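Undergrad: Quick one: structure below, then a few questions.
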Amino acid sequence: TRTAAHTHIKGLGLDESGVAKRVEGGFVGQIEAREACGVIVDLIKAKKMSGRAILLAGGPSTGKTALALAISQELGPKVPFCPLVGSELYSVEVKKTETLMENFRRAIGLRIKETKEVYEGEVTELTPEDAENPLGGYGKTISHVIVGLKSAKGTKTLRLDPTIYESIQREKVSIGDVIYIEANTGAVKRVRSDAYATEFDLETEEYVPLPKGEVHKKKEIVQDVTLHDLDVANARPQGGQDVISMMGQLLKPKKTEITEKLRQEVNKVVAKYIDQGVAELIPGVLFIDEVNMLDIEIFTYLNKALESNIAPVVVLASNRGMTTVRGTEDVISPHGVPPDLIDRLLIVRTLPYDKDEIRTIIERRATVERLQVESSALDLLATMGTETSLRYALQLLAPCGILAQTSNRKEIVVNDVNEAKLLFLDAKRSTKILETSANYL
Amino acid sequence: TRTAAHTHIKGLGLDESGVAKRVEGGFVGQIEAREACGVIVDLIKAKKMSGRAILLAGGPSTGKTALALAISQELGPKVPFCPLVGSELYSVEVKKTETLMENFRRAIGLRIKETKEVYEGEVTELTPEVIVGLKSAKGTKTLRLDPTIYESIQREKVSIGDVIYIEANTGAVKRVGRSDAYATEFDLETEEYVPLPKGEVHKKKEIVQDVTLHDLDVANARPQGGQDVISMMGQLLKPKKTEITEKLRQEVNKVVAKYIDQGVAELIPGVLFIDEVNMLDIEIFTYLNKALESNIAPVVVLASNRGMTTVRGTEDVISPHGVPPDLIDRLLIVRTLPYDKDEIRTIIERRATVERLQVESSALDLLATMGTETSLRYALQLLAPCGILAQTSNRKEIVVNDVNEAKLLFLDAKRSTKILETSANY
Amino acid sequence: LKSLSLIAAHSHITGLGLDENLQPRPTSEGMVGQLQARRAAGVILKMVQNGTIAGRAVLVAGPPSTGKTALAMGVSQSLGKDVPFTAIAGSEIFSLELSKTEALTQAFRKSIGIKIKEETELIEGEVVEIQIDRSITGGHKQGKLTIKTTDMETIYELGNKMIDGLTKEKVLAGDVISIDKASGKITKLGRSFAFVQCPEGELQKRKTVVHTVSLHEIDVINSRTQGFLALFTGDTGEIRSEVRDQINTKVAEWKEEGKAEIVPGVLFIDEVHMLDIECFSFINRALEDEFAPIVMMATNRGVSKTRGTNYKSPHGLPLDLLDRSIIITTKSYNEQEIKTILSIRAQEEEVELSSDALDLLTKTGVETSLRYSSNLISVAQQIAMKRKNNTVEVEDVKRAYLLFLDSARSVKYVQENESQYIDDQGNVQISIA
Amino acid sequence: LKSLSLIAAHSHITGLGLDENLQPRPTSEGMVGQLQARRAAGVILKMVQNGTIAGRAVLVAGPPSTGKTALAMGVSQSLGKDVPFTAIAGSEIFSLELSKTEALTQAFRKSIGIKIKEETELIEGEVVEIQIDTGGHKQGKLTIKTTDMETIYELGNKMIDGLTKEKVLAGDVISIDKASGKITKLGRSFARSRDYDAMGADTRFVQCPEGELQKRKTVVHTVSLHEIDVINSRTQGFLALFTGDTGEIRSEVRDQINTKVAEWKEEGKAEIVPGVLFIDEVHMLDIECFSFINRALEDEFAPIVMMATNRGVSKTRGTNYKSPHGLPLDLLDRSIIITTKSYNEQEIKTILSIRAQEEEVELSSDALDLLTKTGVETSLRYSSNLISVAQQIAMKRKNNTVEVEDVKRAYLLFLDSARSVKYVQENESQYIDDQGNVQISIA
Amino acid sequence: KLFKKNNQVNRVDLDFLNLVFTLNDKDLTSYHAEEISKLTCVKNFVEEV
Ligand SMILES: Nc1ncnc2c1ncn2[C@@H]1O[C@H](COP(=O)(O)OP(=O)(O)O)[C@@H](O)[C@H]1O
Ligand SMILES: Nc1ncnc2c1ncn2[C@@H]1O[C@H](COP(=O)(O)OP(=O)(O)O)[C@@H](O)[C@H]1O
Ligand SMILES: Nc1ncnc2c1ncn2[C@@H]1O[C@H](COP(=O)(O)OP(=O)(O)O)[C@@H](O)[C@H]1O
Ligand SMILES: Nc1ncnc2c1ncn2[C@@H]1O[C@H](COP(=O)(O)OP(=O)(O)O)[C@@H](O)[C@H]1O
Ligand SMILES: [Mg+2]
Ligand SMILES: [Mg+2]
Ligand SMILES: [Mg+2]
Ligand SMILES: [Mg+2]
């Protein structure tokens, strides 16, 4: 139930065979950009190339963040999407290289799936199956152990090796409370039942209704975890009275420089599990916008890392033109990016919309906000939006509607908008205020 | 075997009067530098004075660092030579001045004779409250464990049938392992079988393990008892180097004075080294300016060569060798001259002999021509490549084809620069 | 065994395809052209496998996108196996737990290695009988495990602590089991069934195992106590030089007597065109060290100011280290070379491009860069896959080209409309009017 | 003045509580004027109170001392309680262990409002007096005697050995959880107050609760999610709530917490509460901050920020080019502008009188008019200090009224800025330039 | 031994005035504290006084 200049851009107006139409799927216009991003999405789903990159070129409110959020939505939970700006890379705690390695390992995922048999029910009995002691000594020798169980509508007794007696000894099964044992792995595990819950006025005992389903069942689990999670689990020492783990916990551990030995071992183990079929790797799209501030060292580092084998696609965004590259003034290059990167990367352009498309944008934003304006005022709204800007009209529509609501109205008529534009100003009027007033204003 | 540009130098070659031969033990010319180095060698061999330093100035491939290694290998094993570069003094967790004094303190050698004893035997019983009944070949004695070393003994899983090498003075315990006497326990026993140690359990020896000043500094600043658990906490709470102040300096001076006056110990000086002091900032220069005005700062050598260049750490101090004027005025200059055609010939000859290259006459002369034409290092770096090229091009000797292939393949700075002024891109 | 990866740019060439005399084939083992560069790589690899020479700086220069890193990785892979080799980049020199001095020191140390041999013994067979005498809630037990092969009947025994070691996990009376003597470690060769047949041969086999370890690893393991955590966490910095000297003399005397064997490695540095002059002097001092891996460099620019200085020294490198380095310059590609590269990249992508696809790829390589073609191939292939055939005609390539942009086109678009996007004085335009 | 608060330069202004008409008044709650500005501020405050739309922005400009900080404080007061206000100045983001970007993120995380509810159960009034008939707990039933029900509770394996836990004399009010929970002491009884003369710190005496025992109690909390982040930062992350060693909170925790709050809101266990951000004099901030906010203020959880500055055509810190207001065009585009105006005589005199009332200071006609002249030729702050100094003079002059005497004494003994600059320019001889140019010599 | 002698001379017990709150949350819950505070105000010890 929240909205911040959003909740109206979903998808890209996509379709099978890659066609983008005029007004559909939230987006309006930018057929070239939307089809290019759809092709990019298909490439990401293919999972063939490593470490590609595409930049953007345009002015304010052209879809850069909108396109990024659209592709992020199109990815879904299957493929992670990591948005970022290079300004967050100013990590005082640890160096830039380690931060980029951590982002890389975060943008690499592995999906694990497995199924374990479960034998459920309630222990109806426990009896020995005696045989005479064959080896040295005589007396008792239990051949095996068979124990009954009953979940809802499913009753079955499990025959099992006699060794499960130790589990019965170890887990203190009592009789008919909780059962967790498998055919091969074996051993019972305990977690009483609500039927006995009223036998005590107050206790600290656990209870549970009767288990449902049949005695034998299976459970399916799917979990997508990044390799960085495994790396940090390996690195961070967790434990108890052992001096290493409790000393680390006392020390408030920081971003220690993990050695590449453990990283490569983790990669080897992950690959050896994945090839066996028990696991499979899925990439993750890292996205960084407003990249003009990124300095020369990061430019060279990304130029080096573009060729990495495990490198996932990283999509970059900016809007600068003929400027001096941030980091140092020696390189005065387009888009605040040295030509070392421009000539080696795919450039995509954007441009603002026409009056019809921008008017549809304003109208749809009004519809999402639930406010509305009649034609006799929306025509002048469109004319002023063309005159001033898109963000100006989009942001100032809400004050007009709220003023009307406080003025006992629901529509937006000529008065409210006239006085609203009379009161507030914009960037050009801001410069005029700067260079007209002579009282420090 | 491996050779890295050195080990061809095997001494200055100074005669009974301190005059070195022309080409002996990897040397070429530079009689001024050799004679000054011999003078400094004699002054150090005097072992009476201290607190004096010199710089030797020379261009690239002029034998400065070569002379430093020569003096190092001339001094001998016990007297240490301290190599250090201006990049080394930039430490991480301690300030540069303290690092310089750590280098100074570890520079001076101090022959000392301290005592160690070790208890080593088969354990017979343990009595918690601690008894460890070590049984050696002829002795069986029961020490008492302090609670900390008792805990260390407990963690050592030592039981009847085990031998431990627990030192007496440090106190730390190192188990030797299961006794070889109980070899009849399992035909495939995992633990190693070690017999009962010879002599008494409390074996005593006279040791000549010496100590540098930094060594006994870290001995009490960060105790390193080692194997005991409390020693583990001692070396874990402060494992790093702490900023030792002048108070501990005076305490250490008193301790070393009393130890050296005990009679058995002695003192020997040392030599420290610095390369390219031009990059050093004005702060370290100013601090060392007041640091050499002391009574403990040992001998250090400077290797730098800069013209009318601004001293790093400043913006207007222009001086030769990148050294501030005060340090130049309080430091002794040794001169080095550029190498000559015959020096280049002999250098390439010796560098071929050490590299097991039987380079013939005309090949050696042409290599000398390249050495005299562009730079000595450019010719020197080609000896192994030309030999390997002739090996691949089935030639025991080095014909002009090999050197021409090297000169068209492995270019010098001049040819690359000639390329660089004609290029559509850098 | 295989390491995970995707279709990488350098996943297209392996080795150099040299000869006995190191003569370069025009196109072999992926590498195309660069004949004298291939010869230099070959002489370098023979020089490093000789093992008699340490500490020689080598630098490579050339225009952007000119296969320098391709040659470097080919050399690195051509180094064979069973020998360590370490590589770094132009921005990993700096550190916080370490100084740049110590970071470069560790980078130099990691390459060289040692290998120590030792004897190993093992028992192997199939547990087909087992009998353990164990009191319930007691503290005294014995056992007899009949680990056997298909050759003889052998009831082995356990000592004091071996019962837990051989009963930590499931041990049955059919299972093929191999255990070691000096440690009692359990290794699951596989269950007999319910699926490996009972083994033949003799139970107890002896062998030899050689363990490898790098110089810096030896320095860090024995210097202190918590350094084992530093093997992974890296919680150490500026190891005391006394331990370094002790391990160095230990290695020297080990090599002298012959207990172990040295396996010298190689250190690799690329894009060193930017680096502090302090690090350059660090290289200048480390090259003549007695133990020194062969060091490579790389550069893209020419006359330029090295970091920490103010003089535009050639090759981005100070003249002192320039002179003491072996320069291997690279020149541009031939059109034959670029079209062969396009073909080998396409077949590495195993994308069945048409002839016109490679024609336009070569035309683009003539007009502009080659990696832009290495992305145009992918976009054209995907647009053709939008038509479902396994071929790419002129239509897909032309559509991809007139929908996407290289450097020059976008540069000119911004040039003619400097007042639209943000300029250096900070003005951008949102409205088309 | 619940806390040790003494007085404010603007304490008379507590709340931008515009009337139901929202039409500005010539005078209201002590403030005068700001008519269109107050109307827009009321609109903004209502929009914030809506709690359904995020990612809004408003900019404030104009010369200082025009109540801008007072404007924000009145907005906060009119917003009531349960809405914590982020009090962060411009010079608080360049921190050492907290980089500016995630510092702004932390400020926003604090700015959010949320509510949480929970339910538990207890037993009240358990004046037990155990008596059983050694060990083993044979026939393990305990007497329980509260105000309403006085019976004997049967126990089991966990209680017959749980009553021997928390070893007590059983003559006190105790609490047990009927939902399989542990035993907790709430204090002894008044009869136990007299048995021991000096009761130990642990022992306190509280009456038996006047009612039944089985109490199902609901609790409500208003804790920001960043506090939960600090709590679950480590295994025991409770010490770090106040110390301040957060450590540049990672974004994985941020998105996990976003998912958790979304799912709890869908479950109804949590509901949101609007928040505001305000920092004064945004001009003296890095261009990186403006670039970051221009993207981070359109996120799903994007509370509005109260931008405010007063500089002119200058350069955004972190760049070189001339910029509007010392702010980038991108930040000067996605917002709306609030401006102030030069003071007039009437509101100057009214504000001076109101301040005198707030300071418990009496001002007569002559002093009020003279100080209005001072505050119109100069700013009003000089007269606001002069009323205080003149009342001090008066109460030292054995009177309470302020007139021409104290005001003139202050004028002679306290210097105007313009005349101070004139004195500086005419006595520069005694002053020092950058190069240490001082004329210490006199004769 | 030359310093720690003015301890009991001018010590004001901060714990007795409940200002060690940061160290009191280890075994504290809100409902119990509020219930005790409600059943704290006089009404139990002034009667016999
Ligand atoms: N092409 C577009 N289509 C739809 N919405 C857009 C488009 N461009 C901008 N917007 C709106 O503007 C917001 C993002 O603006 P953005 O394009 O990122 O500005 P800039 O161009 O300065 O980066 C989104 O919330 C979106 O609703
Ligand atoms: N007198 C000499 N005899 C043999 N080799 C020398 C001599 N002088 C210099 N060299 C060689 O020249 C190289 C440069 O000498 P060195 O003193 O190490 O540095 P530099 O002289 O450039 O300061 C060294 O590798 C050394 O092997
Ligand atoms: N002769 C070649 N053989 C194989 N690959 C090449 C060749 N020339 C260029 N490439 C490819 O083009 C890219 C250019 O990179 P490279 O020439 O290695 O370094 P740089 O980009 O610094 O010149 C490489 O990734 C490589 O895959
Ligand atoms: N409308 C008003 N009514 C009463 N007092 C006011 C009014 N406007 C300003 N003031 C007084 O002027 C001062 C304005 O200071 P302020 O503008 O908050 O400083 P800054 O410009 O640094 O934010 C306040 O202390 C307040 O007492
Ligand atoms: Mg964005
Ligand atoms: Mg030298
Ligand atoms: Mg390359
Ligand atoms: Mg203010």
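Residue numbering in chain D adheres to Swiss-Prot, whereby the residues present occupy positions 14-146, 150-459 in order.
From the backbone N, Cα and C atoms, a Cβ is placed for every residue, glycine too.
Quick paste from Swiss-Prot:
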type    : residues                                                               : note
BINDING : D:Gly75, D:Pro76, D:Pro77, D:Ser78, D:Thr79, D:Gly80, D:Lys81, D:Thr82 : ATP binding site
MUTAGEN : D:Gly80 to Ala                                                         : Growth defect at 37 degrees Celsius
MUTAGEN : D:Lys81 to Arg                                                         : Growth defect at 37 degrees Celsius
MUTAGEN : D:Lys81 to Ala                                                         : Defect in snoRNA accumulation. Growth defect at 37 degrees Celsius
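Buried or exposed, and what's around them? Tell me for each listed feature.
TA: In sequence order, D:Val73, D:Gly75, D:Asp296, D:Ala324, D:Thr356 are the residues near D:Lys81 (mutagenesis position), counting only same-chain partners six or more apart with C-beta under 8 A. D:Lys81 (mutagenesis position) falls within a helical segment according to DSSP.
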Undergrad: Filter the recorded positions D:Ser78, D:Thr79, D:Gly80, D:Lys81, D:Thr82 down to the ones with a Cβ under 8 Å from chain A's Cβ atoms, keeping sequence order.
TA: none
Undergrad: I'd like to verify something. Among the recorded positions D:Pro76, D:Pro77, D:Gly80, D:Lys81, D:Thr82, which ones have a C-beta closer than 6 angstroms to some atom of ligand 4?
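TA: D:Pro77, D:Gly80, D:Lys81, D:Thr82, by Cβ distance under 6 Å.
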Undergrad: Which recorded positions from the set D:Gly75, D:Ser78, D:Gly80, D:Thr82 have a C-beta atom lying less than 6 Å away from ligand 8?
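TA: Cβ < 6 Å from ligand 8, in sequence order: D:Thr82.
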Undergrad: For a quick check of packing: other C-beta atoms within 10 Å of the C-beta of D:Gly80 (mutagenesis position), how many?
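TA: Step by step: centre on the Cβ of D:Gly80 (mutagenesis position), count other Cβ atoms within 10 Å, giving 21.
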Undergrad: Inside 8 A of the center formed by the CB atoms of D:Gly75, D:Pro76, D:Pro77, D:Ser78, D:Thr79, D:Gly80, D:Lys81, D:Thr82, which other residues of the chain have their CB, for the recorded ATP site?
TA: D:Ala83, D:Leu84, D:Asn326, D:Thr356
Undergrad: Which residues of the same chain, at least 6 positions away in sequence, have a Cβ lying under 8 Å from the Cβ of D:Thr82 (ATP binding site)?
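TA: Once residues fewer than 6 apart are set aside, D:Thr82 (ATP binding site) is near D:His23, D:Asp296.
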Undergrad: Of D:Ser78, D:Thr79, which of the binding-site residues has the most Cβ neighbours inside 10 Å?
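TA: That would be D:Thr79, with the most Cβ atoms nearby.
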Undergrad: If you skip the near sequence neighbours and keep only those at least six away, which residues in the chain come within under 8 angstroms of D:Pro77 (ATP binding site), Cβ to Cβ?
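TA: In sequence order, D:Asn326 meet the Cβ cut-off.
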Undergrad: For a quick check of packing: other C-beta atoms within 10 Å of the C-beta of D:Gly75 (ATP binding site), how many?
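TA: I count 23 other Cβ atoms within 10 Å of it.
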Undergrad: Within the chain of D:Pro76 (ATP binding site), which residues six or more apart in sequence place their C-beta under 8 angstroms from its C-beta?
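TA: Same-chain residues close to D:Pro76 (ATP binding site) (Cβ under 8 Å, separated by 6 or more) are D:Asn326, D:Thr356, D:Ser358.
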